[PDB]
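Please read the structure below before turning to the comments.
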Amino acid sequence: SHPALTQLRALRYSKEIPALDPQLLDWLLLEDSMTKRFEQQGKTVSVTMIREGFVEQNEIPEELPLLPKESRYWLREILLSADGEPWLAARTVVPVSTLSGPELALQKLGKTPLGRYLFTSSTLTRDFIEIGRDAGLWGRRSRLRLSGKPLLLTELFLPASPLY
């Protein structure tokens, strides 16, 4: 567990995207994880692994309504740091049926940070994104498809990040 992941789990989402200033929407609707955009700020990015493993439905109560109902899921919870400073917390939930073919590598990522630069083989698409907030902080959750196979990605932007 970790205090940033506990705050991530409390985000409250709105069905409709709020009319935020453009600079902030540009960051939140980005069509990729934040890895390369944070590197773009002139920073080295590293992952701190908070939890990785197969879990059952009882452990993903918030993501379950957006994904197929299956017996098991791959859960990945990390902290991403820019030059040693935490900038973001993220939680990814993958139905085990998405872990087939090339997508099985999502399982062995470890501390490599997620990003489109790594999945040049599959067709990547997003069929849903919502923005959320909890006490001054922004976050978002999306349903991405690799080769048509779904996964849920939730990100929380910590106050030290460039969105604030």
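Heads up, chain A uses Swiss-Prot numbers, so what you see runs 2-165.
This entry, so its header tells us, was determined using X-ray crystallography, 2.0 Å.
Placed from the backbone N, Cα and C atoms, the Cβ positions cover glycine too.
For the recorded site, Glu156 (mutagenesis position), the DSSP three-state label reads strand. In the shown protein chains, 22 other C-beta atoms lie within 10 A of the C-beta of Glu156 (mutagenesis position). The substrate binding site annotation in Swiss-Prot covers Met35, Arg77, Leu115, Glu156.
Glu156 to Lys appears in Swiss-Prot as a published mutagenesis result, with the remark: Loss of activity.
When the binding-site residues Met35, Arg77, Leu115 are ranked by how far their Cα is from the Cα of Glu156 (mutagenesis position), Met35 comes first.
Its Cβ placed at the centre, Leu115 (substrate binding site) has 21 other Cβ atoms within 10 Å.
Look at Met35 (substrate binding site): DSSP puts it in coil.
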